[PDB]
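Working notes, structure below.
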Amino acid sequence: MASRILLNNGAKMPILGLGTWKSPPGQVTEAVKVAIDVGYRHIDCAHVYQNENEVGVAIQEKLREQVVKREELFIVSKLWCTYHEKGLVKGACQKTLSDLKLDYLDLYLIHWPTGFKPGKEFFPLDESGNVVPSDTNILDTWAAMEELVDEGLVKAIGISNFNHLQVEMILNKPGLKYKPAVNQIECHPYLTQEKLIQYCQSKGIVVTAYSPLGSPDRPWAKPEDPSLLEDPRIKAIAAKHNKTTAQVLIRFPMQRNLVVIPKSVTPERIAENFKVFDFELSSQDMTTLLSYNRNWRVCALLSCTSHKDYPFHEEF
Ligand SMILES: NC(=O)c1ccc[n+]([C@@H]2O[C@H](COP(=O)([O-])OP(=O)(O)OC[C@H]3O[C@@H](n4cnc5c(N)ncnc54)[C@H](OP(=O)(O)O)[C@@H]3O)[C@@H](O)[C@H]2O)c1
Ligand SMILES: O=C(O)Cn1ccc2ccc(F)cc21
Ligand SMILES: O=C(O)Cn1ccc2ccc(F)cc21
């Protein structure tokens with residue numbers, strides 16, 4: 001299978017990238033260095049992950065040592081919710097660029113459609129446990145993102161965790177200058193996203209699947225939760241193909257024309273997770289994996305369920 005997908009900005013995006021949420025700062029430099037050595041060319045980052053400086057050390061070492069050229073890398077980051085105000089967007093992007101030791105990002109995403117009150121706290125809460133919103137309209141946040149393209153700080157802009165009506169709002173924005181290149185959403189056999197994926201793809205927006213392995217290290221995991229990596233039905237498909245369960249879970253979105261960003265800090269898993277370009281799931285396998293949907297989310301943003309722009313009340 002081809003390694004990159006063409007975006008609506010004319011650039012090509014590697015379909016497999018390395019995730020970095022929860023990657024400890026003392027381990028993520030090694031993780032990214034190993035990833036680049038074994039073929040990864042796309043790293044998924046975010047300011048809220050609190051490890052971009054350490055990701056940047058790895059990228060810079062591999063650039064300096066001429067393991068890879070900058071034009072061969074595809075580095076993604078995301079604007080956190082407390083920086084939706086138009087006057088804060090550039091500085092937030094520039095902090096990410098400084099930390100990553102880059103002079104541009106390949107893709108910069110609005111991390112969530114929900115804006116929060118600015119300040120030092122990433123999740124400013126009130127006494128009900130609900131987030132303190134900001135009044136900046138997302139269309140205005142989008143215009144600030146467009147300015148980053150025109151200033152050369154980012155090659156492409158996109159969105160994350162936007163539902164179909166929110167994607168539609170941008171696509172219908174008065175005076176829209178750049179369409180979103182990507183919508184990055186949770187997607188795996190327990191949250192298959194047929195409706196939202198079809199909508200985005202029909203508009204030329206590439207979808208990136210996050211938490212493709214079901215995020216077993218998510219901080220709020222409970223014992224009674226389902227577990228993709230331990231699902232015997234998925235293990236059976238993996239065994240039939242002589243691959244690991246994780247490799248099936250990564251190949252699955254690839255065959256839906258999605259980008260996928262599995263996270264690991266374990267060198268052997270980083271290498272294993274990339275060995276997914278040499279086998280094919282059958283149509284029957286694909287339909288069978290789709291049949292496991294249960295609309296089950298790792299990332300439900302539960303402190304924000306009353307925010308006016310909370311994305312997950314709508315069907316898709
Ligand atoms: N836009 C958003 O709002 C958003 C939200 C969630 C995630 N994301 C992005 O998507 C990335 C991936 O999602 P995620 O981090 O939630 O979870 P994930 O990639 O589904 O799962 C990561 C977990 O799987 C383990 N793992 C990795 N490869 C494995 C293998 N071959 N066999 C067994 N276990 C394996 C990792 O362990 P080790 O690391 O210990 O090896 C870690 O515990 C994130 O890191 C982030 O970059 C974005
Ligand atoms: O936004 C993220 O990429 C990951 N994340 C970090 C904190 C957090 C909280 C809730 C959630 F639903 C996802 C979350
Ligand atoms: O908010 C949530 O979507 C899930 N969650 C549940 C407990 C918890 C704690 C911290 C956090 F950052 C997210 C959390």
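The backbone N, Cα and C atoms fix where each Cβ goes, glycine too.
The following features are taken from Swiss-Prot:
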- 10-19, 211-273: NADP(+) binding site (BINDING)
- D44 to N: Reduced glyceraldehyde oxidoreductase activity (MUTAGEN)
- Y49 to F: Complete loss of glyceraldehyde oxidoreductase activity (MUTAGEN)
- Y49: active site, proton donor (ACT_SITE)
- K78 to M: Reduced glyceraldehyde oxidoreductase activity (MUTAGEN)
- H111 to N: Reduced glyceraldehyde oxidoreductase activity (MUTAGEN)
- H111: substrate binding site (BINDING)
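Spatial neighbours are here defined as Cα atoms within 10 angstroms of one another, and by that definition the neighbours of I261 (NADP(+) binding site) among the mutagenesis positions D44, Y49, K78, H111 are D44.
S211 (NADP(+) binding site) sits 12 Å from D44 (mutagenesis position), taking the CA atoms of both as reference points. Ranked by Cβ neighbours within 10 A across all protein chains shown, the binding-site residues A221, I261, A271 are led by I261. Here the candidates are the mutagenesis positions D44, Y49, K78, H111. The one whose C-alpha lies nearest to that of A221 (NADP(+) binding site) is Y49.
Taking only the Cα positions, the spacing between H111 (mutagenesis position) and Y49 (mutagenesis position) is 11 angstrom. Each residue contributes its Cα atom, and for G10 (NADP(+) binding site) and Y49 (mutagenesis position) these two points are 29 Å apart. For the pair formed by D44 (mutagenesis position) and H241 (NADP(+) binding site), distance between Cα atoms is given as 28 Å, rounded to the nearest Å.
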